[PDB]
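First up is the structure itself, then whatever we jot down about it.
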Amino acid sequence: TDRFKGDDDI
Amino acid sequence: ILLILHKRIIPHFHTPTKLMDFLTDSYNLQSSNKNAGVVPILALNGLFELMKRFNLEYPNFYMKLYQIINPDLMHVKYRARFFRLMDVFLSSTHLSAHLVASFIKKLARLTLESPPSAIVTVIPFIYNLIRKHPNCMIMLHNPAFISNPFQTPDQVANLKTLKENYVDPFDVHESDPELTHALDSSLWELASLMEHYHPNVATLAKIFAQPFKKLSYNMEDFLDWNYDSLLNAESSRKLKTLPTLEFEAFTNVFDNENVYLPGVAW
Amino acid sequence: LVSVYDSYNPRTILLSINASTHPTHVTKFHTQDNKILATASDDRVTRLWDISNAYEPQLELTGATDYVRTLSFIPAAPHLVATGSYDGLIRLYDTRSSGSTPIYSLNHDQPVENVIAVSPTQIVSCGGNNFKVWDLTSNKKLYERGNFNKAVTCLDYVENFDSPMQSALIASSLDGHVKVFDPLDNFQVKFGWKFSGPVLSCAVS
Amino acid sequence: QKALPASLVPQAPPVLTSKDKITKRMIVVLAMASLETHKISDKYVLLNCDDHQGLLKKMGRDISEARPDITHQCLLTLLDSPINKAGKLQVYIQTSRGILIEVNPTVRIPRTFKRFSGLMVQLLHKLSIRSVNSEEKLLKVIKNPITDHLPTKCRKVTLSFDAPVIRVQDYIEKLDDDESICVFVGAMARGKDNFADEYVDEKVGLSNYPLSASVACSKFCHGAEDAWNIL
Amino acid sequence: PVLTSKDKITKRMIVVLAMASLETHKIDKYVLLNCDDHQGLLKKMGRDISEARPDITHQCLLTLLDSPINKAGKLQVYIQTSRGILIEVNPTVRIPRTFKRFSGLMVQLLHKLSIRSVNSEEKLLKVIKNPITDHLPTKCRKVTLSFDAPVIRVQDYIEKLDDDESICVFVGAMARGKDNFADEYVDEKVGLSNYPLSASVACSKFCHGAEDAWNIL
Amino acid sequence: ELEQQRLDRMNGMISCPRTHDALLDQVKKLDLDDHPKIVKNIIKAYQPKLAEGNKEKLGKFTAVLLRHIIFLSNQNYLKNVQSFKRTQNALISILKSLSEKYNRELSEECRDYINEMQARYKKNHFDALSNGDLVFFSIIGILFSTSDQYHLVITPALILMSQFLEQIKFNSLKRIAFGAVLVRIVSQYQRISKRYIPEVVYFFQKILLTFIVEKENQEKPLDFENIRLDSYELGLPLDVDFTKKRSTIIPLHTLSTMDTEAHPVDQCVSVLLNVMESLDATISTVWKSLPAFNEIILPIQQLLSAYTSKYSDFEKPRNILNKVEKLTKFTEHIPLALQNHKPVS
Amino acid sequence: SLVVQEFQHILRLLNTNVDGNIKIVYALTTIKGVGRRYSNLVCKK
RNA sequence: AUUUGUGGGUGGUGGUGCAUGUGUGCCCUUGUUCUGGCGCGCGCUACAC
C-alpha cells in the first residue's frame, strides 16, 4: 500500500 | 418456420425425428439468393435440439460452424441467437487449442469491420474462450518478443533477427479449423479496438491488456445491445457533464465551389 | 496436482506432486516398473516421475503441438512410452535416449482420444469415428474400423479370460454405443450395447 | 514453443520467516546494534548519543557507543531495497547486549528517528510488535543463537575492511542453487569484527575505501539483485 | 582532486536532489520545519503536513556522500529546495550523522548563505544562483528517475554514455506529488526498478551501477 | 492552457421569438439577406444588460436560431445560392458567437434534435434524413470539441452517423453521396483524436465494390463474395475517360435532383473520387497508426487492384497502392504482448 | 467432438457468502444460526 | 417614489531591505467576540493436527 509514504501519524 | 421451430413446433410432435431431414437440408442449403444465407443460423438451433434429444449426428460439425462464421454474421440481426448457440458449442470439453484459436482469430477479423453491438458481443466471448483454454493466451502475449534489461547482446541480436523474420501464419481461406495456424498468429485486431470511438467499447477492449482476474462476463447482458439501445443508454446516464466548445475558428462550414469541411459545397 | 494415495485409505496421502500449472488429465503407473508415474498435462509435456524423489520430473517428453490426453506403456519394452495428442500424432518415446523428440510417430488423422497396447507389437488408437490398429515394428496400420457414428472415446483390451473368444477389444463412443471386437478375427464386430447417452468411459473386469 | 503458465496474473511472493528453512534468500544481520532502554527518574527512553550524554557518563559507558541511528538507517536501506519488495530478503538485529530481533519483511519502519526510538522502546520491553491492520507480529524478540533460526544450507560472511575485496554479483553467482546467503554487518561506529567469529564461514570486503554500514548493506543488496535479476 | 562547479571538462556524476524540504521558521529560535516536531505550526500555515520532510534529503545526502564514488571523487551533489534555493555540496564535507545536528547545520547554512571550513580555504556548503545549467558542465546528459519511464540497467546506460560526457540525475526528495519537478531541464526520463523506490534507494542504485560501469571498486 | 485541457479531455479526463414559428413569421416579412440583420437586432434588443430575465429568452433564441438554420438549409435555395451561402455563413458565425455564452440550452436542443432524428430514421429510413441533418452535424463539429472522448453532444451524433453508414442500404447515387458526406463529417470529427471507425471501413468496401461491379452483367467478382452490396445495377462503364477533369466537390443541393435525374457517369466518377480522397485521408491519418493496419487494408487493396486492372487511366488507385505498399513495408508487424505486467510487491 | 455436460466459486444464499468447494452441509453449517443436524435435515428435505 | 438586475475593477490603516523623513526594491498576505483549560516467588490455568 505505502510507497515511501512514511508511517501515518496518530 | 425455422425460427419458431425449436420452441413451438417441436414440443407438440409425437416423433420430432420427422423434421431431421428438413432441418438438415435447410442447414446444408446454400443458394444463389442473398437472403438464403441466414437459414443455417435459424436451422442450427432446431437441429441441435434434435441432436441433443435423440443421440443423432451431423458430420463435420465444427468445420460447418467455421464455415458459418462470415462477415455477414456480424450484420445479421439473428447473431444473438447464434452466439447463444456458440457458447454451449465451444464450451465443449473435447476441443483442441488449434480449433478454439481458429474461432477466436476469425471472430477477431470479423470485429475489424462490424457494428459496436457485434464488437460488444464478441469481446467477452474471446475472453471466455481464452479463460477456458489458457494455451490461447500466447495469441495476446508472446514472451519471445519481450526485450528485458537482463539479456546478452547476442540475445538482442537473435531477437532482432526474429522480429525482422516474423510473418503471419494465419490462413483465412483454410476451411478446416485445425489447419489454420491461428494459434501461431496473433490478435492485432483486439489491440486496434482499444482505439475505438465508443468510450465503453474502448474499455471493453482494454480488458485484454489488463490481467485476467475475472471469470466469464455472463454473456446475456452483452448479447442484447443495438444502435437504438446505445442512444437510450447514453441519453439516460447517471453522470452529467458540462459541454465544451472548440476554441479554434473556422471561416466557413463548407468549401466554396479555414473551411471546416473540404470537398463539400453549399 | 497429482495426488498418490494408499489404494484403500483415503485419509492418508503418501505423495502430492505439483506436476503443472495446467490441468493434468492423465496419471498412469508404469506397468513394468513400480517406481515410475507418468503424468500428461495441458503443458503438452508428459513427465515421468520417480515415486521416491518427486521434486523434479525424472524425464520430460515434448514434441506435441496440442493437448496430450492419453498415454500408454508397451508391454514387452519398458523403455517405450506412447503419447496420443489432439494433433493426431501418436509419438513413441525411448526413455533411455534424450526423450525430447520421439523416435517415431504414427499419424491417426483425427484427434487421438485414447491409445492402448494390445500386444508387444500392436497398438490401437481411437479418435474420430474410427479406431486404427498399428504395428510398431512396421510403423504401418494393419486395420481401421469405422463402425461408429460419433467419436470413439475409450478402449479396453482383455485376453485369456474365460470366454469362447480369446482376446476382446471394447470400444465406447459418443453415440451411446459400446462394441466388442475380436483381435484374432481381423478386429470384426461381435457384440454391442446401446446406452441412454454419450459414453465417455468404459471398462471390463 | 513452450506453453504459457495458466495464470499470468501477478501474485505477491511469499514472505520469509524463520519457519521456512528451505527457501534460498539473502539475510542481513545488523550486529552490535546499540539498542538499550534506560529509565529516567519516570520515562523509559532509548539511549542516545545526542540526548543522553549525562546519563551515559553517569553509567560510565562511552557516548560514542550509543548509536541506534546506524541501525535505524540500515533498516531503512534494507527494507526499502527492491530485494525486500521481491521477497528475497530477511533481516535480523543482534544487539550489543545480546538481544536478537527478527524483522518481518512487511513492517514499515517510521522514517523519523523519534518514532523509531519509541517503537524500539516498546519492542524491547514488550518483546513483540504487531500491526494495525492485522495482529501479525511484525517485530519479534527471539532466542539466541542465530544459527537456530537461520536456514539449514546457508553461507555466512562478515563484511570487514581488512578482508580482500570481492565482487558481490560474482559471489552470489558462485553460491549454490539451494543455498542462502547470510551477511553480518557491524551496525556500530568504530569496532573490530569479532562480533560473529563463532558463526561465520569467512570474512569478505566490499571496497578498498572504508564504508558505512548502510552503504555496505546497500552494495551487497544491489549485487544480490543484479545477480538474481530482480531489478 | 576535488571537483568544483568551475570545472566544465571532467566526466562526472551530478546528483540533484529536487523539491527538497528545507524550511527555516522563526519561533528568537530558528528551526528547521519537520512534521513531527511541528504538527500544529504546519497546520496553522496551511501547507501539507506530509510535505515538510527534511529527513529524506538528509538520508539521501548520507548515502551519496558515504558512497564509494564520492570517495573516488567522481560525484558532485546539488540540492534544489522547494523554494528555489540551490545548494552546492562539496565532496569533502561530512554531513552530521544525526538529524538534529543536520537540522542545526541546515539552519546555519540557510541563514548565513554559506558554510566555511576550519581551514577556510573553500566553502563546504554554498548557496549558488538559479539555474543549475550554468553550474553543470558543458557536455552533460540530464535524466529524471521516474516510475512510468521504461526500466533500464544503470551499468548499460553508463557504458552507452560517451567518454567525455557527464551524467546528471534529478532525484525527487519530495514525498508526494508528480515527477514534473525538472521536466523542462532534463534530456529524458529513465526508470530504475519495477517497484517504486525511495529517493535514497534510487541514489544508491544509480551510484552503485556507476561504480560498476566506471570500475570504481 | 486550452490546448492542455483539450489534450486532457482527449486522454479521458472529464421582440425575441420564443418559437421557430414566430421566427418564421418575422422571416416571411424579412428578406433572405435581412435575416442576419434581424437576428442581430433581436440580440441587441434582448441583451441582458437591458432588462431582467433576458438570458433565458436569449437562450431560447439560440435554440430557435439553430432550428431556423436547419430549416433554411432544408428549404430549396437553387435560385439564390450565393445569397443563401452568405446568409448561412453569417448566421453560423453569429451562432458560434452566441454559443460561446449559451452552450447549455443549445446543447439540450441538439440532444433533443438527435433523438428526433433517430425517431424519424426508425420511422422512414433514408427518406427522413435531410440536408438539414447534414448541416446540423457540420455545425456541431465546429461548436463542440470533437476530440473529447465522452462528449454529451458529439458521441450521440457520432454513433448516429456510424449507424447511418452501417445501416442504410446504398441503392442509389443519392444515398452514396449522402454516405460520402457522412464519412467526410466523421473524418473532420476525428481529425484530432484519430480514433477508429469500423463503419467507415465497411462503407469504403461497399462503395468501391458497388462501383466495380459491372451493371450489365450484374454479377460481382468471385473473390469479393464476402462483401455484401445493396444494388448491383449501379456500376461504372468501361467507356468513360478518367483523363477528363472533374470536380471532386459535391454540393448539397445537387443531391435532391440527382436521385430524380438519370445518373451521369461523370458525376458518378466525381462521387467516386470524393470517396477515394476521403479513403486516402483515413489511410494517412488513422489506419497507419492502428496496429491492425495490414488486416484492415487487404480488402481495400484487392478492390483497388481490381480498379487498376479495369481502368488503366485513373491514377488514384496507383497512388494509393504505392502509399499503402510503402507503409506496409516500413511498419513492423510482430506478435502482440499485452499481458506483460509489473511484478507485485 | 462435442461433449456438453449438465459452477460458482462464491454463492450468496440468505445474505451469506459460501464457498463452492465445501459441501452443501458444510455451506449450510457455515451459514450462521444453523447446526449440523439442521443442515442435514434441510438437505434431506 | 431606494434597491435589484447585468456586469466587473481591485491591493495593502502591510512588513522588510538599501540610499538616506523621503524615494525605490524585496517578501508575505494577495481583523471584532466571550468562556474554559508495589516487588520477589511456588504452584495452578489457558494458548500447539
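Here chain E follows Swiss-Prot, giving residues 29-55, 63-252 in order.
From the backbone N, Cα and C atoms, a Cβ is placed for every residue, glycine too.
Within 10 Å of the Cβ of E:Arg88 (mutagenesis position) there are 24 other Cβ atoms, across all protein chains. For the mutagenesis result E:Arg88 to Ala, the note given in Swiss-Prot is Loss of substrate rRNA binding.
The annotation that Swiss-Prot gives for the mutagenesis experiment E:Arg88 to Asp reads: Loss of substrate rRNA binding. No effect on growth.
Among the sequence features in Swiss-Prot, the mutagenesis site E:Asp90 to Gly is noted as follows: Loses its exclusive nucleolar localization and mislocalizes to the cytoplasm. In sequence order, E:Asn69, E:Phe134 constitute the residues six or more apart from E:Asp90 (mutagenesis position) in its chain with CB-CB distances below 8 Å.
One mutagenesis experiment catalogued in Swiss-Prot, E:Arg129 to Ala, is accompanied by this note: Loss of substrate rRNA binding. Around the Cβ of E:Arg129 (mutagenesis position), 9 further Cβ atoms fall within 10 Å across all displayed protein chains.
Here Swiss-Prot notes a mutagenesis experiment, E:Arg132 to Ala, with the remark: Loss of substrate rRNA binding. Annotation for E:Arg132 (mutagenesis position): spatial neighbours E:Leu97, criterion Cβ-Cβ under 8 Å with sequence separation of six or more.
Neighbours of E:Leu180 (S-adenosyl-L-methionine binding site), defined as other CB atoms within 10 A of its CB across all chains, total 21. Feature annotation from Swiss-Prot assigns S-adenosyl-L-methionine binding site to E:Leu180, E:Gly207, E:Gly212, E:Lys213, E:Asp214, E:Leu227, E:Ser228, E:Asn229, E:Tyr230, E:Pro231, E:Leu232; the stated evidence is experimental evidence.
Here Swiss-Prot notes a mutagenesis experiment, E:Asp214 to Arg, with the remark: Almost complete loss of SAM binding. No effect on growth and ribosome biogenesis. All protein chains shown were included, and the count of other CB atoms within 10 Å of the CB of E:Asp214 (mutagenesis position) stands at 17.
Record note (Swiss-Prot), mutagenesis E:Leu232 to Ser: Almost complete loss of SAM binding. No effect on growth and ribosome biogenesis. The unchanged residue is displayed. Counting only residues at least six positions away in the same chain, the Cβ atoms of E:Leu180, E:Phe182, E:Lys240 sit under 8 Å from the Cβ of E:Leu232 (mutagenesis position).
Looking at Swiss-Prot, you'll find the mutagenesis E:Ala237 to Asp noted as follows: Almost complete loss of SAM binding. No effect on growth and ribosome biogenesis. The number of other CB atoms found within 10 A of the CB of E:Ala237 (mutagenesis position), across every protein chain shown, is 22.
E:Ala237 (mutagenesis position) and E:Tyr230 (S-adenosyl-L-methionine binding site) have their C-alpha atoms 11 Å apart, to the nearest angstrom.
Fewest Cβ neighbours within 10 Å among the binding-site residues E:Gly212, E:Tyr230: this applies to E:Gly212. Secondary structure at E:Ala237 (mutagenesis position), as computed by DSSP, is helix. On a Cα basis, E:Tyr230 (S-adenosyl-L-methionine binding site) lies 22 Å away from E:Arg88 (mutagenesis position).
Look at E:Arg129 (mutagenesis position): DSSP puts it in coil. Using a 10 Å Cβ-Cβ cutoff, E:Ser228 (S-adenosyl-L-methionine binding site) registers 21 neighbours.
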